[PDB]
Every structure is written in C-alpha cells, then in structure tokens.
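Enquirer: I have a structure here, written as structure tokens, and I will follow up with some questions on it.
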Amino acid sequence: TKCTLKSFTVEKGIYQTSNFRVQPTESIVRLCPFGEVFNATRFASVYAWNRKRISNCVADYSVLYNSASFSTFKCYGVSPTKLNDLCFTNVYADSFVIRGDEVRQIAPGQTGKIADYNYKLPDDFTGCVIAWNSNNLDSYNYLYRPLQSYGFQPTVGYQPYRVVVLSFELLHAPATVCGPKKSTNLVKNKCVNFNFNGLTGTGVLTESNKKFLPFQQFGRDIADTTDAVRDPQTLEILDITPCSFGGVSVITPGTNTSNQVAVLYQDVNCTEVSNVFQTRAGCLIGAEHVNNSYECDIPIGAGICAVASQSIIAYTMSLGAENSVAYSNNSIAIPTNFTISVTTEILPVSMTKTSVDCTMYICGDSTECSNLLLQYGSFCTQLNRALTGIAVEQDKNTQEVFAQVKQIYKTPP
Amino acid sequence: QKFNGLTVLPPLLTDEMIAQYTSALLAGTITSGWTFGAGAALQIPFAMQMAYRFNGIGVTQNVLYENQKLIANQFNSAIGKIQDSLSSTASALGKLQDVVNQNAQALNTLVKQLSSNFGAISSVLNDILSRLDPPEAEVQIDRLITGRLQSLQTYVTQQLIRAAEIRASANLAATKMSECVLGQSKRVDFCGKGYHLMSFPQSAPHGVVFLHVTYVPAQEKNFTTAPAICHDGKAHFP
Amino acid sequence: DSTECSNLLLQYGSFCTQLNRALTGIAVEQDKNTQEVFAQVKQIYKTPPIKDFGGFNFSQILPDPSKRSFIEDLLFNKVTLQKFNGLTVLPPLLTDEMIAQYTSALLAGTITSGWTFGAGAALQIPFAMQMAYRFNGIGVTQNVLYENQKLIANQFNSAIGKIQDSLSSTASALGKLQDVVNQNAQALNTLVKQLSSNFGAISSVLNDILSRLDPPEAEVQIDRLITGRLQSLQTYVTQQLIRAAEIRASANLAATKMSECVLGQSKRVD
Amino acid sequence: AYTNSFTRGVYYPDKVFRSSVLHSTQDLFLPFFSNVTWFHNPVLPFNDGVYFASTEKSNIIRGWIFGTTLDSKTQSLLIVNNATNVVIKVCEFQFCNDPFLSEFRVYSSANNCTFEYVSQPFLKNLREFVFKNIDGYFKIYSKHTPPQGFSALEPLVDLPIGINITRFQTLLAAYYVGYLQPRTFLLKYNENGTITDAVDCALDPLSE
Ligand SMILES: *[C@@H]1O[C@H](CO)[C@@H](O[C@@H]2O[C@H](CO)[C@@H](O)[C@H](O)[C@H]2NC(C)=O)[C@H](O)[C@H]1NC(C)=O
Ligand SMILES: *[C@@H]1O[C@H](CO)[C@@H](O[C@@H]2O[C@H](CO)[C@@H](O)[C@H](O)[C@H]2NC(C)=O)[C@H](O)[C@H]1NC(C)=O
Ligand SMILES: *[C@@H]1O[C@H](CO)[C@@H](O[C@@H]2O[C@H](CO)[C@@H](O)[C@H](O)[C@H]2NC(C)=O)[C@H](O)[C@H]1NC(C)=O
Ligand SMILES: *[C@@H]1O[C@H](CO)[C@@H](O[C@@H]2O[C@H](CO)[C@@H](O)[C@H](O)[C@H]2NC(C)=O)[C@H](O)[C@H]1NC(C)=O
Ligand SMILES: *[C@@H]1O[C@H](CO)[C@@H](O)[C@H](O)[C@H]1NC(C)=O
Ligand SMILES: *[C@@H]1O[C@H](CO)[C@@H](O)[C@H](O)[C@H]1NC(C)=O
Ligand SMILES: *[C@@H]1O[C@H](CO)[C@@H](O)[C@H](O)[C@H]1NC(C)=O
Ligand SMILES: *[C@@H]1O[C@H](CO)[C@@H](O)[C@H](O)[C@H]1NC(C)=O
Ligand SMILES: *[C@@H]1O[C@H](CO)[C@@H](O)[C@H](O)[C@H]1NC(C)=O
Ligand SMILES: *[C@@H]1O[C@H](CO)[C@@H](O)[C@H](O)[C@H]1NC(C)=O
Ligand SMILES: *[C@@H]1O[C@H](CO)[C@@H](O)[C@H](O)[C@H]1NC(C)=O
Ligand SMILES: *[C@@H]1O[C@H](CO)[C@@H](O)[C@H](O)[C@H]1NC(C)=O
C-alpha cells in the first residue's frame, strides 16, 4: 500500500491496493471411411487415376501418421501432426498404382512420363502424398501413359506401390471435415479453465438446477453471461458461477503509529486465502475480534469498524450512549444554569483557477503535430473555454460569500 | 504542478484582501449586530446587543445582565479553547485540505499521462517525429493525439463536476453568513449546535471558517407541572 | 484474466487507477450521506415503557419488537431491490437494522423531550404541553389545544391510519425511491451488455480473436475492443459522478429538513 | 386465395436458454397478421426463407424440392418423408413434370450427387415448418400442433449445404406458405425456457 499510494507514510484508515482471484486449476475439455481409401482391395491405373471426395465427418489423422503402415509419408502446408486440430471444407483423395522410382514424381514441380501424361499436380500445396509398398498383395494389370503397362514382378524401384494423394478444400464453403476434439474428464466445485467446444471461460462448474430443452447447448441470463451448459459429449447439464474474486484492502493506524496491519478481503467465504474472522463484508485477517462496542474509528462495512492496546481490533460500532429519558405526564425538566460555547464549521468556497493550453498540452512547439490537431476542430476551444468558465466563477464564489458588506467597518480602538 | 502548457491563475481577491472583509464583517456584528446587514449601521453597546440575542431565543433579557460576568468568562474561555483545539489537533481542516489535495491529484495525474505510450512506438512526440517520415509518423502521432485528447477530456469533465460541488458549498457558505453572521438564525441545528446567538467568519486559503456562539442549557432539575390552574372556577393559562 | 490484453492496458497509463478512484470517492461519499442525515443524536433515546402521550396514538410510528416500526416494514415491501465479472457492490456502513435505530431514537426524542433533545440535554416534558407550545409557535394561543385536546388527538390518529392505507393500498407512492434503484440497475445492466459489443472488431469475444490470429494482427483487433470498452467504462463512471452529485443534493436537503423540522419546529412556509 | 397468419411463425432463433426474461432479437421472421397464401403443386419463389404450414392429415404432402434450377443443371435437395424415416439428398436430380409421392418417380437422376442424410420421421392436426438459408448453412424449423393461436417452432437439423435455393416446389390436401422478413421481435421466454409470447416491433404503433 505504500507503493500503490506512492508514499513512505500512509495515514490511518482503510486503503484498497489490489484485487485477487482464485486461479483456475485442472482445466477440462468439452468418422470418414478412410478404410475404403487406404485398405481398398484394388487400385486403378495411373493414366486413369480415380478420386473420391471425402466429407461430412470428424476425421482422426493420427491413425495413418503415427504408425508405420506406409513407406512414404510426405505432407505439405501443415505439419502432419496438426491435421487433427484443423477443419476443412472438403477432402479429395486420388488413388493409383505406379512403379517405385516413379513415386518421387507425385509432387508439384516435377517432370517425366508420369508427371506430364499420367497424373499432374498443380503448382500449389497438397495435403499429404502417402505411398506404401504393394508387391506383397498386387504383383501387367496396370497401365501408364500412347499407354504402356508395368512389368511389376514379385522377384524395389520396379515394384508396385499404391499411392493416395489427399487434397483439402479451404474456406470455399462451411467446413465439413475436421479432426477430433480429444475431450478430457470434467470436475466439479472448483474454479477451472474450461473450453466447451467453442466456449473458453472460467468459473466453478457444479451440477445445475435449471432445466434445458432438447435443442439448447448452453444458456445465458443477461448480456451473453453464460449460466449453464449441457456437455455435448457426456450429455449432462452443469451450472457456471464465477470463482470468488474481489478487492483486498488493509487497515492501518498510520505508518508512524504502528506497522501493525490487517487485511480485508471483500465478499468471499473465508474458507481459503495469523488471525481469522468473518464479517458480513468479507473476512478479516490480523484483526482481533472483540465483543463490546465503541465509536466507529476505521469503517469496514455492515456496521463493523476497526488500534487499542498495541493491536488491531474489529468491532460492531455503538451508535451512542443508551439513555431513556423518564417520561412523566405530570412533570417537566428545566435548566437551572447555562453553558455558552463556540463551534467551528469549515466550508470551502474556491479552488485553484486551473487553465491549460491544449495546443501545447497535446503537441507543443511542433507545427506538424498541430496540423493534425486541426482535424479535431474545436475540442481545445471547448475544453479551454470550459476551464475558463469555472475559473471565472471561482472568483464569484469568494465575491459572493465574503463581499456582502456595503463598506469596510473599523473596530474602535 | 504546472510545467508544460499548464498554469494556475491567481485569485482576484488576495489573502490579505479577503482578511479585510472578515475584519470588516465581524467588526460590524460586534458593534451593530443584525442591523448593519439591512441598512445603515447602528452602534449598540455590546452587552445590550447580547441581551437582545438572548431574548431572540426565548430567555428573559434580565438573565444576561444578572449573569453578565459569568457569560463573558465562559465566552472567553471558550474562544481560547478554539485557539488550542486547532493549534495541536491535526486534521483540524481536513474538509478544507481535501479540496487542495483533489486539485493537486488531478493535475499530477494529467501530467503523468504524457509518458503513456497509447500504443505508439514512443511516448515522446519529439522522438517519433525525429525518426519517421511524415507518412508513417502521422499514423503514430494520431494514436498519441487521440490518447492525450481523451486524457484532457477526462480532466475537464471531472473538473466541472468538482466545480459544481464547490458551487453548492459556496452557496451554502454564503447563505450561512447572511443569516448567522449578519443576523441571528432561528432555524435549529444550522449554525453549529444549540441555540444560535452569534457567529463570526474567519478566513482560510480556499474556504471560510465560522465560529458559532450558541446558548446551551445545562444543570436541569425535575419539576411537577400542570397544563393550567383553576381559581374561582376559571382555568388560568400561562 | 488475459495477459496479452493487459500488456495493451499499461500503454494507456493510469486510466484504470483514475476510474477506480472515482468510484471509490462516491462510495465513501455515500456512506457519509447516511451518516450526515440520520446521525443527528449522540445518544439512543428509548420510548418510555408506559405510553401515555396525552392520547396521541404512536404505536404504528414506533418500532414493534415482534420483528423496525410498522410503517417502515411497509416501506420495505414497496421497493424492488447484478454483477458477474469485474463488477461488485459494497455493503453500506450502516445496515438497515442499524439505521432504524437512529430513526427510532430521533422519533423517541421528539415525542418525549420536545425539541431540546437535539438542542442540548434532553428535557422530559408531557406531550400535551409540548404540543401546546408548538401551537403557540404557529400563532395559535396555547389554550386552544387543551380545550380541544380530545378532538386534536382523534384527528391525529385518524390521519396516521390514512397514510398506512395510502402507502399500502396505493402502489407507486414511492416513485422517488424506485427510480434510484431502477437507474442504478440500468447503469450496471447497460455496462454489462457492452461486453458483447464488437466496436468494429473481427469478434466481440477477446478469447476468440486472439485464439486464431497471430499477435501482430491480433493486437490491432484487441486494441479496438479495449478502446471501446474503456470508453464504455468511463461513460459509466461519468454518469455515476453526476448522479451521485444529485443524490448528494437530495441528501443535503434531507439533513436540513430533519434538523429543522424534526429536531425543532420550522417556521418557514411550505 | 389469401388468409391471415395472426401471430404464427415464431421460432427459437438460437440454441440459447433464457428464463422469465424478455429478449429482443432480430431475424427473418414471418410478419404478424400477414397475407398467407392458402394453396389447395406449383413452383414458388423462395426469397430469403419460407414459412410453411399444413393441416391436411394425408400422406399426399410427402416432401419438397429445393434448388436453383431443379434439374440436372444444378444440385438440388429432394427432402422427402419416407414414412419410416426422413430422407434427404442433394444429388442432381432431373426435373419431373409431376412427381407423385403408392409409387415414387421423383429421383430421375443422381449425377455427381454429393450429400445424403437420414433421420427419424417427422409425421385436426396442424404442422408448421420454417426453412431458412443463412451463410451457406441451411436450417430447418418445425413443430407439431393438433390457424388461430400462438406457439413456437423448434429446430430439427442444420445442414451445411452452401447451395443457392430459389425454388421449392412441394411434392404431391392444403398447405399455407409465407415469406420471412428481417423483423425485430421481443421474444418472451417463460420460466421453463420456452417462448410463450412475442411482440412484432413494426406491426403497430403500440408494438413499436
Ligand atoms: C427526574 O426523575 C426521574 C425519575 O425519578 C429520574 O430518572 C431516573 O433517575 C435515576 C437516578 O439518576 C436513574 O437511576 C433512573 O434510571 C432514571 N430513570 C427512571 C428511574 O425512570 C431523572 O434522572 C430525574 N432527573 C434528574 C436530572 O434528576
Ligand atoms: C453555572 O455553571 C457555572 C460553570 O462555570 C458556574 O460558575 C462557576 O461556579 C463555581 C461555584 O460558584 C465557581 O467555583 C466557578 O469559578 C464558576 N465558574 C465560572 C467560569 O464563573 C455557576 O456558578 C453555575 N451557576 C449556577 C446557578 O449553578
Ligand atoms: C394505537 O393504534 C393501533 C393501531 O394499529 C392500535 O392497535 C390496534 O387496536 C385495534 C383495536 O383498537 C385492534 O383491532 C388492532 O388489532 C390493533 N393493532 C395492532 C395490535 O397492531 C392500538 O390499540 C392503539 N393504542 C392506543 C393506546 O390507542
Ligand atoms: C370542527 O371539526 C371537527 C372535526 O373536523 C368536529 O368534530 C367532530 O364532531 C362532529 C359532531 O360533533 C362529529 O360528527 C365528527 O365525527 C367529529 N369528528 C372528529 C374527528 O372528532 C367539530 O364538531 C367541528 N366543530 C367544532 C366547534 O369543533
Ligand atoms: C487396414 O487394416 C489393418 C489390419 O486390419 C489395420 O491395422 C489398419 O489400421 C487398417 N487401415 C485403416 C485405414 O483402417
Ligand atoms: C505520526 O505523525 C503525525 C504527524 O507528524 C502525528 O500527528 C502523530 O501523532 C504521529 N504518531 C505517532 C505515534 O508518533
Ligand atoms: C462457506 O461455505 C460453507 C459450505 O457451503 C458454509 O457452511 C459456510 O457457512 C460458508 N461461510 C459463510 C461465511 O457463508
Ligand atoms: C464474546 O461473546 C460470546 C457470546 O456468545 C462468547 O461466547 C465469547 O466467549 C465472548 N468472548 C469474549 C472475549 O468476550
Ligand atoms: C424407405 O423405407 C423403406 C422401408 O422402410 C426402405 O425400403 C427404403 O429404402 C427407404 N428409402 C427410400 C424409399 O428412399
Ligand atoms: C459436383 O457438384 C458440386 C456442387 O455444385 C461441385 O462443387 C463439384 O465441383 C462437382 N464435381 C463434379 C466432378 O461434377
Ligand atoms: C447464387 O447465384 C448468384 C447469381 O448471381 C451467384 O453469383 C452466387 O455465387 C450463387 N451462390 C452460390 C452459393 O452458388
Ligand atoms: C415450468 O414452469 C411451470 C410454471 O412456472 C412449473 O410449474 C414447472 O415445474 C416448470 N417445469 C416444467 C417444464 O414443467
């Protein structure tokens, strides 16, 4: 608080220095028939390469990437690992059988009998070019380009290989195929970080009470403030409440009076972060709780105020001495003496007549800068004038309160 | 304070000049009481003026004369307490000190904002301009201007709101002086506690301090009463 | 709770500190408006156990230890008394069942002790004699009260029972109090709604813009949301300062009326 | 042959849940008290979504045909009710002068057909539907009611189709047809989270 006040001596009273919050813990997280592409019984010739458009599914791309079912695995644009985190409009796959040495030709920027007359790729990116050895299950029943057949003999560069080329459609239409959403288990009664399939916020997840209907994923109560959400993968309804947070203030009798300080947390259950005590206003730590009552010294809230006998104390403030005037309808109390007294009452009637130069305040001694200020018109003039209009009436207040005497009387000697 | 396009205007009425009004004021209310604030001043002996002011509350004039010595003693020993209450107790003028602190804080916050970046490459206008061609420089400058303008707009808005609050305070202070200094207030609990008798303004740098002299009962006894008394079949009301 | 957004806040300097302090001053001021109006008595006077105030019925005016006074209970039945993030509410210094102890003290003085209770030492006086003086002050000779006391007490009592029915059976009789509650709620509700505002950005949610954009372009989009939301916050505080000033004026008048009309007998007309 | 759609045509604009609160949103809704055309098998302009209703307890109403040209020239939807399942395709069927629907002679061709989906069947008794195109996502709205009164139309499916639908000649007992317009409404959400009332923000000076 010395810091947030920028002083080495902070005075008596209550000061706010920062906020606090419960940090989120243990975050939680809320199929395309590729078998007929890579595990197909038969593939066609390269000159008549076939293609199928794969769409409308959630596709897990690690199955054919992290295991060695292929001899060639080369992807472009996106590293092969991250395909499971991306959505695409469409996926196309080309399939054919070729010779081994001819595998290097299935790429952009290639030349040869295959690249030029059998299967040509555009000068662009390609999802993944994947190939595997196939002489174990296939090997003159394949043709290449006018056309020629392949002498695939079972007895490496001349062996048959099955090639699948994946091509993705990007942002042409709403995405129809993406990878999986590797959800995790959920927790309860704890502030957590959540990611509810497109919703990333914080709070405490508990079993909800309000009933949804079959076509609601989540709900709100006012201004997009999500209250409860049905989990799409487990089909349960849970409520959201923010994890307790708030302001923290300190109570001091003064820096040169005593370094003893108590900390006040506002609006929380003091189950969690010397002395510990609860109030209607938040729990106090370091202030000893007394029973009897006194005049409010350092206010806290909800009727509780807070040094006495070299320690801090909190108490409910007394309103005043409780006396009961004895009412009688046959008797009256009257003064039989009097005490004349004096009383000081302080009232401000002025402030310092502030005046600020806008063109110097914003730019000052710069012609080029002020050239841009002119594009904001009269802002300075209205602001300059507004300040002039207060400084003018400050002289009036002093004139109005004090100058009420027709002339200047003198005290007789 | 005021060091880069900021200033403070001097007051029209200086401290030595205001202290002449308050000397003129309470040199009247000693010599003439409520009269001088209506028309021509009328010199009235002080004790006579006080005796009337007692009558203005509801205590018979003679009470003051019979106890004139005691009243003067209590009055003086009361004024001396103010001299000493103020001379040692800090935060005596906290209400007055607050306005000064608020003004100072507003000025210091505004000045500090000159070092804010506002998303620019640099917080200082001289450096951005000194190393960027006008095209790119104006873009970086425009961010700075918008920020600084918003900071100034914030200042002037709060200053007007604070000014409005002072105006109400000034109106009250002016009002209190007219009825409590240039006259004798009848409304209760307005010019200090108790039954209002007299008051005097005292100067202050940014405000006005009043010393309110009031009559307060004490040392009271129990008596039996009767709405009226009956004598020869008639009710005698006081 | 966005680290990247925060970096884009420090560049604006003390903006948040200034706004925070402004809302602190009013909140401290609000605790003073209640201390300055209700706390007019240094002691807590109590209604005598036996109640013989010359025939004037006070039972619906004074607290009933069953629960505040009957009328107060009715008042709390005619008014219609949220925060999610960054927003909170502070409790008042003086709670409801604490303020009702100032009123039930200021009201137990004016009845028993006349106007001296809040002038100097309280002076017990029979109520009828107190009323007789009050009639004198208006400019009606004291004896009028005594001769007609039985009629005056009846009119007084039948008049109190009218308000109890006027209040309870006629709604919207506390429009002045409901507006303040309603306007406060409207200010907070509007401020919350602004979080969904786009302000020309790609998207209104900070978590989504950042999650799919590189820091370069992301900051440009983020800067737009911050500028917008910052203005929405400054607007709220500005309105609260102006509104608070009006409440202060009301609170100041309430204190004056209580001092002159409750703690004594005002003579000014209307 | 027009009729009056008193307050029909309200639907749940999103999957949000509300309770005992009045939300005022804006979307393609059927204006209240509008002129609804009561047909008793023409092609109808689509024009930014279409409210559909029918009370005819008959299987004659069997499905629809959404597309641009409704021929082999363009993909089109043969949304049909197969009386055990709802069957949807977007295959490039060719035009049929009058495709009946107990025989079926609508699916004449399937050239470069790209999307097929099936689900549970929809199935005196007034059925209401709303079909809207939005940013390529094709949604479908429905309800089942035993045409005076008020109700709400729940969603069934969103289809990420991305096609141009300008003609929706229903296949073939009467059916109403309306058109949607960008109207702001004040939807009243009950405690149960259902919609129980609505205000048409441009119908009357009062509703304004
Ligand atoms: C006037 O008489 C009443 C009642 O005798 C006094 O009130 C009581 O005074 C006694 C002694 O001070 C207290 O112990 C009681 O608590 C008071 N209340 C009662 C008994 O009702 C009253 O103090 C007398 N007035 C003065 C100032 O002497
Ligand atoms: C009223 O109270 C005042 C309080 O000052 C009394 O004045 C004091 O009286 C005592 C006893 O005679 C003296 O010892 C003091 O010196 C007096 N003080 C002053 C400042 O004069 C006064 O006597 C009281 N009068 C009555 C009638 O009770
Ligand atoms: C003062 O007025 C109250 C008005 O409520 C009286 O309380 C009522 O008395 C009537 C009969 O006279 C009962 O029917 C009500 O039930 C009472 N109200 C209650 C108990 O809340 C009270 O009796 C009056 N007292 C005096 C002394 O006049
Ligand atoms: C003055 O007015 C009061 C009430 O306004 C009258 O008192 C009433 O007396 C009449 C007849 O005696 C009754 O019918 C009313 O019900 C009484 N009202 C109350 C509240 O007591 C009174 O009679 C009038 N005249 C005088 C001379 O006082
Ligand atoms: C092909 O079949 C083998 C053996 O059953 C299996 O390990 C492999 O994963 C299958 N490929 C696909 C794409 O399912
Ligand atoms: C602290 O300093 C202030 C001002 O110098 C003084 O009034 C106060 O009594 C000091 N407190 C102590 C414990 O010395
Ligand atoms: C804190 O929560 C626990 C469990 O819900 C409850 O028993 C306790 O009373 C709460 N504390 C306060 C101050 O409400
Ligand atoms: C405070 O009062 C409570 C009343 O229940 C009592 O239990 C407790 O021991 C008291 N403590 C002190 C220090 O007076
Ligand atoms: C409709 O249902 C029948 C039997 O339930 C089934 O044989 C047929 O394949 C389905 N689909 C049609 C007719 O398009
Ligand atoms: C098939 O039709 C779709 C829809 O218009 C179109 O995008 C695609 O290019 C067509 N492909 C072929 C091979 O006809
Ligand atoms: C719909 O038709 C218009 C005709 O101008 C065309 O420009 C637009 O791209 C078409 N939309 C789709 C999704 O084919
Ligand atoms: C729906 O609301 C009604 C009336 O508020 C209530 O009785 C019922 O329990 C709630 N739940 C449902 C869906 O029945």
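Chain C is numbered as in Swiss-Prot; the shown residues are, in order, 745-811, 815-828, 853-1041.
If you check the header, you will see the structure was determined by electron microscopy, 3.5 Å.
Just so it is clear, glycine is given a Cβ too, placed from its N, Cα and C backbone atoms.
Checked Swiss-Prot, it gives:
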type: VARIANT; residues: C:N764 to K; note: In strain: Omicron/BA.1, Omicron/BA.2, Omicron/BA.2.12.1, Omicron/BA.2.75, Omicron/BA.4, Omicron/BA.5, Omicron/BQ.1.1, Omicron/XBB.1.5, Omicron/EG.5.1
type: VARIANT; residues: C:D796 to H; note: In strain: B.1.1.318
type: VARIANT; residues: C:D796 to Y; note: In strain: 19B/501Y, Omicron/BA.1, Omicron/BA.2, Omicron/BA.2.12.1, Omicron/BA.2.75, Omicron/BA.4, Omicron/BA.5, Omicron/BQ.1.1, Omicron/XBB.1.5, Omicron/EG.5.1
type: VARIANT; residues: C:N856 to K; note: In strain: Omicron/BA.1
type: VARIANT; residues: C:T859 to N; note: In strain: Lambda/C.37
type: VARIANT; residues: C:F888 to L; note: In strain: Eta/B.1.525
type: VARIANT; residues: C:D950 to N; note: In strain: Delta/B.1.617.2, Mu/B.1.621
type: VARIANT; residues: C:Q954 to H; note: In strain: Omicron/BA.1, Omicron/BA.2, Omicron/BA.2.12.1, Omicron/BA.2.75, Omicron/BA.4, Omicron/BA.5, Omicron/BQ.1.1, Omicron/XBB.1.5, Omicron/EG.5.1
type: VARIANT; residues: C:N969 to K; note: In strain: Omicron/BA.1, Omicron/BA.2, Omicron/BA.2.12.1, Omicron/BA.2.75, Omicron/BA.4, Omicron/BA.5, Omicron/BQ.1.1, Omicron/XBB.1.5, Omicron/EG.5.1
type: VARIANT; residues: C:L981 to F; note: In strain: Omicron/BA.1
type: VARIANT; residues: C:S982 to A; note: In strain: Alpha/B.1.1.7
type: VARIANT; residues: C:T1027 to I; note: In strain: Gamma/P.1
Enquirer: Could you give the Cα-Cα distance between C:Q954 (variant position) and C:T859 (variant position), in whole Å?
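Expert: A Cα-Cα distance of 17 Å.
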Enquirer: In Å, rounded, how far does the Cα of C:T1027 (variant position) sit from the Cα of C:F888 (variant position)?
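Expert: Taking the Cα atoms only, C:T1027 (variant position) lies 17 Å from C:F888 (variant position).
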Enquirer: In this structure, which of the variant positions C:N969, C:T1027 has the fewest other Cβ atoms within 10 Å of its Cβ?
Expert: C:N969
Enquirer: Using C:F888 (variant position) as the reference point, find which of the variant positions C:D796, C:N856, C:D950 has the shortest Cα-to-Cα distance to it.
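Expert: In terms of Cα distance, C:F888 (variant position) lies closest to C:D796.
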Enquirer: Looking at the variant positions C:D796, C:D950, C:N969, C:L981, C:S982, which has the shortest Cα distance to C:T859 (variant position)?
Expert: C:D950
Enquirer: Inside 10 Å of the Cβ of C:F888 (variant position), count up the other Cβ atoms and send me the figure.
Expert: 27
Enquirer: Quick one: of C:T859, C:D950, C:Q954, C:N969, C:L981, C:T1027, which variant positions have a CB closer than 8 A to some CB in chain A?
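Expert: Going by the Cβ criterion (under 8 Å to chain A), the qualifying variant positions are C:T859.
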Enquirer: Going by C-alpha distance, which of the variant positions C:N764, C:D796, C:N856, C:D950, C:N969 is nearest to C:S982 (variant position)?
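Expert: Nearest listed residue in space: C:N969.
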Enquirer: Between the variant positions C:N856, C:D950, C:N969, C:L981, which lies closest to C:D796 (variant position), Cα to Cα?
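Expert: So, spelling it out, the nearest of the variant positions is C:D950.
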